[PDB]
Amino acid sequence: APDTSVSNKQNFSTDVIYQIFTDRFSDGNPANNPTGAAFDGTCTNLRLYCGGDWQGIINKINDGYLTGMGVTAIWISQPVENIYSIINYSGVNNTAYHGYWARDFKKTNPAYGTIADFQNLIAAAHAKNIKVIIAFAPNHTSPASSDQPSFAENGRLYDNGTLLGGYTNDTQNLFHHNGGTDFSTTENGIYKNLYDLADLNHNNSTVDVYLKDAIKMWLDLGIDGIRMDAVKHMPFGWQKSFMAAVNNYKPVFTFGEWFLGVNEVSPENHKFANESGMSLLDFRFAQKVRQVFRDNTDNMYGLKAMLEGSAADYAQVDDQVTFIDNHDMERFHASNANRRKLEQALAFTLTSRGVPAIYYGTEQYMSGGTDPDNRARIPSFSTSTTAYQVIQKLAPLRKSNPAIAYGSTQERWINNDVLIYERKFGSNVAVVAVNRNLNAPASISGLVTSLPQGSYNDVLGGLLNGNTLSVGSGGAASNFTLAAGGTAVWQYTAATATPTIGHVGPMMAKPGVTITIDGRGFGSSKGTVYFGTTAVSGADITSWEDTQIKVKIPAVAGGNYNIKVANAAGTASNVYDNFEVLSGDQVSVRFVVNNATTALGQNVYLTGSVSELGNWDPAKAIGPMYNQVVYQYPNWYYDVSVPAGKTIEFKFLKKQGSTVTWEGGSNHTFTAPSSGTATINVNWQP
Ligand SMILES: OC[C@H]1O[C@H](O[C@H]2[C@H](O)[C@@H](O)[C@@H](O[C@H]3[C@H](O)[C@@H](O)[C@@H](O[C@H]4[C@H](O)[C@@H](O)[C@@H](O[C@H]5[C@H](O)[C@@H](O)[C@@H](O[C@H]6[C@H](O)[C@@H](O)[C@@H](O[C@H]7[C@H](O)[C@@H](O)[C@H](O)O[C@@H]7CO)O[C@@H]6CO)O[C@@H]5CO)O[C@@H]4CO)O[C@@H]3CO)O[C@@H]2CO)[C@H](O)[C@@H](O)[C@@H]1O
Ligand SMILES: OC[C@H]1O[C@H](O[C@H]2[C@H](O)[C@@H](O)[C@@H](O[C@H]3[C@H](O)[C@@H](O)[C@@H](O[C@H]4[C@H](O)[C@@H](O)[C@H](O)O[C@@H]4CO)O[C@@H]3CO)O[C@@H]2CO)[C@H](O)[C@@H](O)[C@@H]1O
Ligand SMILES: OC[C@H]1O[C@H](O[C@H]2[C@H](O)[C@@H](O)[C@@H](O[C@H]3[C@H](O)[C@@H](O)[C@@H](O[C@H]4[C@H](O)[C@@H](O)[C@H](O)O[C@@H]4CO)O[C@@H]3CO)O[C@@H]2CO)[C@H](O)[C@@H](O)[C@@H]1O
Ligand SMILES: OC[C@H]1O[C@H](O[C@H]2[C@H](O)[C@@H](O)[C@@H](O)O[C@@H]2CO)[C@H](O)[C@@H](O)[C@@H]1O
Ligand SMILES: [Ca+2]
Ligand SMILES: [Ca+2]
Ligand SMILES: [Ca+2]
């Protein structure tokens, strides 16, 4: 099958996602609607259930609303059963309409539908070439109070109907009891509760095994991707072991929600996306786009800087999920704003690197403040809005032109208000011009591109006041006027002679697992696949065609490898780096080191005899470790994904910048559990 096939669960770069807030999209089955004080059929009270369900989504898939727009993927509110409580937060009733207050990760939220309904959704979507992503929020259960067990459902967690425990009298320590986070530090936000939500303790074996078994149930139901919620608030090491469980079973595109504020560039964020096994929602992209196209707090130079910086900071920038708004922030389109601002932001996002995700209702020019005002019921299913047409015209390009899906990004023309950028992959090219100034046109002279000589029509057909482009020899474009608010897209596609890799997924797994290599120019005959210097050919290459290769990871030592392929003739492709071969199945283990004193700025890290611990390379040591919440300085702790059942030697380090101080004595040693969790507690050796 080609890279663009709906069956490709490992690559969403050729797709356009539609963010569906289930309760607010379409009530296709009034019979499953909640009743009484928990429901408002008019959807005036945005904190109660309005009735939106999976049958509704199926209907909108079948009547062409989404397909007519060029949407090829959707994500939905967490499908698992939520609490049924109607919580009164200071005179206002609140329900779990949003799906984030889970009580049973192995059952469905009856308001959205039954397991049968979910199966029907997966089937209907796939029949229309639409992939399905589910939100999954394993960070917590629901609102709770340990002193007041009668409040809500006391954050109780059930295992397919069987009660495991609640927040009160939690002798099993299924949850954290460290108060609520104040977001002061990453550690603080991980081991303390978000709001009043009962924080799950992933170091508890029951919780660990339960959640991994739960996600596998959904994987078996045929989901195509996972949107991990609140990933900045769960142990990064545990999450890596979670992604390993997923990838070593049935790998599907996974990305997490890690909020970044305006002007926030986070090295931790980058590292997480680069080493966790999942990518992230591109807040850096979203926030900059809002600054430039919505709030006028930065110009095109800032947009360019974001594009160049992110392409260098994220190992796989093409896996970051882009957007201009979501279910938490104010909708991009302000009531009194010119609609062209939204239309340009959409065009920009749809033609830029990554995986575009459009919040439901954006195309209907919905406006709204922060939660819950940004969650109104979609007011119309009109295909006649300009925004709907913009998406309809550009979304399909991610499938037809690989430069959009996998291409590099290069600024070709720029000033305060104008940015003309080029996407290029193999012989494929796309050039996009955007003039955010709604009052002043710009004279574009001296524009040079990789487009072959010829005349190019605006893919938007002038919808956003674009124009035709005339390209002479050398890719030089004839002088033209870019209209005020003008947005144009010019593109070129052609066969690529040389094998070219545009995407690889998953990027982390143990040997034997099948990975998907997408691109162009692979040829129809099986070639060779390289993991570092190791060559793979023949039987282990399950399938091979021009745009997609399915190949099993060879039994090489755990570590980071460059991926490369060669066609049957022996011509080598470009290198796709940062592939992590795991040393085997993974388990999450908590390491605790006692009496490790340090100077301000100096932190403790973990190093060891397996790749999961950096193979004794301080530059790849695990950390910085924590020392405030679960354990207190001079004691440090950290949760780490390590190969199950392996005997591992390790030591702790104290690092100040790249300056390292090693534990003295012999290495510490332990054998990781075969499944579940474990805690290894040792003393710092001088
Ligand atoms: O021994 C003393 C005492 O200890 C214990 O009590 C402590 C608690 O255990 C501890 O958690 C802590 O609770 C307090 C909080 O720290 C504090 O912040 C405060 O919480 C308020 C909050 O400040 C209010 O704003 C309000 O919250 C609102 C939000 O503002 C709304 O936006 C909304 O939210 C929900 C969203 O609508 C949902 O979509 C979803 O959000 C998800 C996002 O959409 C998604 O993108 C993201 O990634 O993930 C999100 C989560 O899935 O869920 C949101 C949360 O439900 O609605 C909420 C609710 O109205 O209200 C909260 C609650 O009041 O006050 C807390 C109570 O004090 O501190 C306690 C005291 O130290 C013991 O439990 C106790 O018995 C002991 O006596
Ligand atoms: O995000 C919050 C902060 O995180 C990081 O801070 C960590 C430090 O870099 C790391 O050294 C350690 O800090 C411990 C000190 O090493 C240790 O000496 C002692 O600190 C003393 C201090 O020496 C003394 O001068 C002062 O009067 O009292 C301090 C005791 O509170 O304990 C420290 C731990 O409490 O761990 C820190 C994380 O907990 C970032 O480096 C920092 O910039 C962030 O603000
Ligand atoms: O990769 C080949 C070798 O791998 C393994 O060796 C690793 C060690 O097992 C591991 O402990 C660590 O070694 C560090 C020491 O633990 C640490 O004490 C220090 O050693 C200093 C020593 O303190 C000092 O007295 C002496 O003068 O210099 C030593 C350094 O040469 O740093 C060590 C790291 O440089 O990392 C080792 C890998 O680098 C296998 O155990 C070994 O058999 C293999 O040959
Ligand atoms: O002609 C090559 C040149 O094209 C672009 O330069 C633009 C510049 O961005 C505009 O602001 C204005 O000064 O016109 C120039 C072309 O004459 C590229 O930005 C530049 O890197 C490239 O060399
Ligand atoms: Ca319904
Ligand atoms: Ca947490
Ligand atoms: Ca890369």
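Here Swiss-Prot sets the residue numbers for chain A, with the shown residues being 28-713 in order.
Placement of Cβ uses the backbone N, Cα and C atoms for every residue, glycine included.
Some features that Swiss-Prot has for this protein:
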BINDING   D54, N56, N59, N60, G78, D80  Ca(2+) 1 binding site
BINDING   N166, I217, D226, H260  Ca(2+) 2 binding site
MUTAGEN   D256 to N  Reduces activity 23000-fold. Reduces activity 520000-fold; when associated with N-355
MUTAGEN   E284 to Q  Reduces activity 4100-fold
BINDING   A342, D604  Ca(2+) 3 binding site
MUTAGEN   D355 to N  Reduces activity 56000-fold. Reduces activity 520000-fold; when associated with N-256
DOMAIN    526-607  domain 'IPT/TIG'
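Taking the features listed in Swiss-Prot, we show where each one sits on the structure.
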{"residue": "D54", "record": "Ca(2+) 1 binding site", "DSSP class": "coil"}
{"residue": "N59", "record": "Ca(2+) 1 binding site", "DSSP class": "helix"}
{"residue": "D80", "record": "Ca(2+) 1 binding site", "DSSP class": "coil"}
{"residue": "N166", "record": "Ca(2+) 2 binding site", "DSSP class": "coil"}
{"residue": "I217", "record": "Ca(2+) 2 binding site", "DSSP class": "helix"}
{"residue": "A342", "record": "Ca(2+) 3 binding site", "DSSP class": "coil"}
{"residue": "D355", "record": "mutagenesis position", "DSSP class": "coil"}
{"residue": "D604", "record": "Ca(2+) 3 binding site", "DSSP class": "strand"}
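Look at the Cβ of each of the recorded positions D54, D355 and count the other Cβ atoms within 10 Å; the largest number goes with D54. For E284 (mutagenesis position), the nearest neighbour among the binding-site residues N56, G78, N166, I217, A342, judged by Cα separation, is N166.
For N59 (Ca(2+) 1 binding site), the nearest of the binding-site residues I217, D226, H260, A342 in terms of C-alpha separation is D226. Cα distances from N166 (Ca(2+) 2 binding site) to the binding-site residues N56, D80, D604 are smallest for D80.
When the alpha carbons of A342 (Ca(2+) 3 binding site) and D256 (mutagenesis position) are compared, the span between them is 21 angstrom.
The binding-site residues examined here are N59, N166; by Cβ neighbour count within 10 Å, the least packed of them is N59.
Checking the binding-site residues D54, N59, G78, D80, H260, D604 against ligand 2 with a 6 Å cutoff on the Cβ atom leaves no residue at all. Of the chain residues outside the Ca(2+) 2 site list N166, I217, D226, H260, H167, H203, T208, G216, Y218, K219, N220, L221, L227, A257, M261 have their Cβ within 8 Å of the site's Cβ mean position. Those same-chain residues not listed among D54, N56, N59, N60, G78, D80 yet with C-beta within 8 angstroms of the centroid of the Ca(2+) 1 site C-beta atoms are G55, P57, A58, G79, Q82, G83, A138. Across the structure, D355 (mutagenesis position) and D256 (mutagenesis position) place their CA atoms 12 angstrom apart. For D80 (Ca(2+) 1 binding site), the nearest neighbour among the listed recorded positions (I217, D256, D604), judged by C-alpha distance, is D256. Of the listed recorded positions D80, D226, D256, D604, the Cβ environment within 10 Å is emptiest of other Cβ atoms at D604. Taking only the Cα positions, the spacing between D54 (Ca(2+) 1 binding site) and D256 (mutagenesis position) is 25 angstrom. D226 (Ca(2+) 2 binding site) sits 13 Å from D256 (mutagenesis position), taking the CA atoms of both as reference points. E284 (mutagenesis position) has a Cβ environment of 20 other Cβ atoms inside 10 Å. The recorded positions shown are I217, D256, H260, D604; of these, the one with its CA atom nearest the CA of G78 (Ca(2+) 1 binding site) is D256.
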